[PDB]
Amino acid sequence: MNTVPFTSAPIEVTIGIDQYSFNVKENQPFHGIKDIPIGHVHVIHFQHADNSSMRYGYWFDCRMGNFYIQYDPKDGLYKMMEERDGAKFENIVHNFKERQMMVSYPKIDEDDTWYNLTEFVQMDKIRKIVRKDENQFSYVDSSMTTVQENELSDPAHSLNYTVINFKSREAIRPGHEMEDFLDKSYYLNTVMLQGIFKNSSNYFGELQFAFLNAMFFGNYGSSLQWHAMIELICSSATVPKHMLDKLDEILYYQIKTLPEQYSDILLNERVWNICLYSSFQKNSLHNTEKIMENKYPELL
Amino acid sequence: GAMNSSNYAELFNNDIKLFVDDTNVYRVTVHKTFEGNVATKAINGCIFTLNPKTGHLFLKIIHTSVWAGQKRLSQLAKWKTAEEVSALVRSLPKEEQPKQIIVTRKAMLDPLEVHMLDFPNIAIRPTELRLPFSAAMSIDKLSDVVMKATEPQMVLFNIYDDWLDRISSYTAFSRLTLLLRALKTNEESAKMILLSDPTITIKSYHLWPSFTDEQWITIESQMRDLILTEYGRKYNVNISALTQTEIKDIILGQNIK
Ligand SMILES: CCN(CCC(=O)O)C(=O)c1cccs1
């Protein structure tokens, strides 16, 4: 019962809303998306019909303000904007709903897929990874590089994921070189969980956000981060039972949702083989192991 | 990248570099037990750390005590190697520290990289050369200091003796690798070639005999003969029938991965 109206749809485009998508024709009487479930972050994403390199979107939470989409013919994209006049916004939404010019967020009652993919994802953590403090919503696209990718250029348009590097002084205590390289528990539990993330929920929110940006935008840096955060856990001998059980749930829903036809670009053979069959946690991810073996046995 | 045939002259330039060979760090004898199971017994080993330009050899003796009560010894041996190389680099004055460390086995790359994180400007490289540094323990004076050791010890040698007074580093390294390859291929025959003429001795302060320039040519020829003879014996090849190119290609081919 929250709504993102569109001023118009002047260019033919595939519009995603979370895991859903639909095609809009050039100058189609399309005026947005209604019945968006309150209580979760959402992502509205675009791929232009005439140029599939234009792949971009906005993370938002309808609890934080009244958002709409307007096409900018100068910058050639669908922009998210915030409407500060509540009564104007309500009156616009009411007119478009009465004229039935909005698509309804097509949630099946039984279907927890989106909650399962965003359980730990919070808009305030998104806004620290994607820095544009003047907006309450966050723009992401296919080409944005990560702070890590930029080290190995524009720092204002980067994805500020937590840097994970197994062969770094941060990961390896002087005097514990073999110990820390073969068992990443110090790096996971002391440096990352206690030190940087403060708790497993923030760590899982960043992992889930990385996966979603990888899947929805084909953002390569995000895919790297998702796999790095999985490998950091799987490569740790000492991980709390609750975190292992939660990771198995997280990864199961991610593998379930991944389109079969993108499995070859979105899944890293080395990391998955290592995590499921060689790592400390090879026997801790039963649900993920079963869906991977049944859906993607060619990768394994 | 990788040190190979294409960049071979780089070994003899004025950038300090070390080869590290870990093949003699963890050494065992394998034997039957009373109950007819099999057991290993470790023997003293060594890290072979060589400057190919100067001949300086940093032989770190690995005493069997370092294995006591440890598991996964073949994995530990690589990390112990890296730990000791990183201790040697920290022990050297800054102007003596290597710019590159070339490991003979690619399994040494991660252990050495991780121990050398404090030295981001020291390059850790593999090599496409098949070097015969495992045969270091065929050099009698090296084998003797390793086996006599009762505790961890570092011993310093010049593995070229005084050759650099007369020959270039390139030639010295070529001579060393030919001698070590011959000793690796047929130790007894190689030692007989080196130790045959009793009138040519090993100086107290040297590893190899005091050959004249002409005698070194004869010895080098006898070593290449040994290697080719053993290649014929191994593969059942009539070597008398081979051409000069075929022969050069066979002796070279063995020192290339
Ligand atoms: C015998 C000399 N030698 C072969 C063995 C060695 O010295 O490493 C060489 O000049 C080359 C090795 C690899 C490319 S050229």
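We number each residue from 1, going along the chain as drawn.
The deposited model was determined using X-ray crystallography, 1.4 Å.
Note that Cβ sites are derived from N, Cα and C of the backbone, with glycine treated the same way.
Among the mutagenesis entries in Swiss-Prot is A:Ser236 to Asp or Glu (Swiss-Prot position 253), noted as: Disrupts interaction with PRP8. Within 10 Å of the C-beta of A:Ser236 (mutagenesis position) we count 22 further C-beta atoms, all protein chains included.
In the three-state DSSP scheme, A:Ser236 (mutagenesis position) falls into the coil class. Swiss-Prot gives this note for the published mutagenesis A:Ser236 to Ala (Swiss-Prot position 253): No effect on interaction with PRP8.
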Rounded to a whole number, what is the Cα-Cα distance in Å spanning the 4-residue gap between A:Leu152 and A:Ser153?
10
